Amino acid sequence: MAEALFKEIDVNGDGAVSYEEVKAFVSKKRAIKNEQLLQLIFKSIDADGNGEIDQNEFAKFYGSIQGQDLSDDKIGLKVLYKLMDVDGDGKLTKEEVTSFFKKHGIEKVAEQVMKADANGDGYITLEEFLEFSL
């Protein structure tokens, strides 16, 4: 229902958008430097540089070429989790993880991991850690 929104914002009803309109749309979400970030995207979008765009451009603008941002961050953790496991299985336990974290003393993590389990076994995996992060 993207086009629905894109059109919605387009109170004008021309079927086309602009840089200010888009900025607003994105703004509706957050304001973490969307003006700049956008300006970058938009610019890259506006091939002709008419200063405006259309639904199509907006559709692709949304981000469907490499929808990534969080996962990328999940990779880091994942790796780490893999680093910890120097056995060669791809799974960790509350006791093991707690033993490794103990070094830090963030027992909390132990509590969070214990609560994360849910199942009630006393073990966890990488896929579970990721899915849980999502």
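Determination method: solution NMR.
Just so it is clear, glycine is given a Cβ too, placed from its N, Cα and C backbone atoms.
Among the features that Swiss-Prot reports, domain 'EF-hand 2' is placed at 33-68, with the record citing sequence analysis. Under the heading Ca(2+) 2 binding site, Swiss-Prot lists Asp46, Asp48, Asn50, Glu52, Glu57. The domain 'EF-hand 3' annotation in Swiss-Prot covers 72-107, and the record cites sequence analysis as its basis. In Swiss-Prot, a published mutagenesis experiment is listed as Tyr81 to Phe, annotated Predominantly localizes to the cell membrane. Binds F-actin in a Ca(2+)-independent manner. No defect in G-actin binding. No defect in Ca(2+) binding. The Ca(2+) 3 binding site feature in Swiss-Prot is assigned to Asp85, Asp87, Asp89, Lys91, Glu96.
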Contact set, same chain, for the domain 'EF-hand 2' (33-68): CB under 8 Å, 6 or more residues outside the stretch: 2-3, 6-7, 15-19, 22-23, 26-27
Binding-site residues compared (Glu57, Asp85, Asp89, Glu96) - the one with the fewest other Cβ atoms within 10 Å: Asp89
Output field, Ca(2+) 2 shell: CB within 8 Å of site CB centroid, site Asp46, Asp48, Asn50, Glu52, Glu57 dropped: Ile45, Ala47, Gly49, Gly51, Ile53, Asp54
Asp87 (Ca(2+) 3 binding site) CB neighbourhood, other CB atoms within 10 A: 9
Recorded positions listed as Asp46, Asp48, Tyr81, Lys91, least Cβ neighbours within 10 Å: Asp48
Distance [Cα-Cα, Å, rounded] between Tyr81 (mutagenesis position) and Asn50 (Ca(2+) 2 binding site): 48
DSSP-derived helix, strand and coil totals, residue by residue, for the domain 'EF-hand 2' (33-68): 19 helix, 3 strand, 14 coil
Remaining residues near the recorded Ca(2+) 3 site, that is with C-beta within 8 Å of the centroid of the site residues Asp85, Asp87, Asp89, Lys91, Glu96: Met84, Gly88, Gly90, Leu92, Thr93
Those binding-site residues listed as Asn50, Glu52, and which of them has the most Cβ atoms within 10 Å of its own Cβ: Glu52
For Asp87 (Ca(2+) 3 binding site), the one of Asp46, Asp48, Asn50, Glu52, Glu57 that lies nearest, given that the binding-site residues are compared by Cα: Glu57
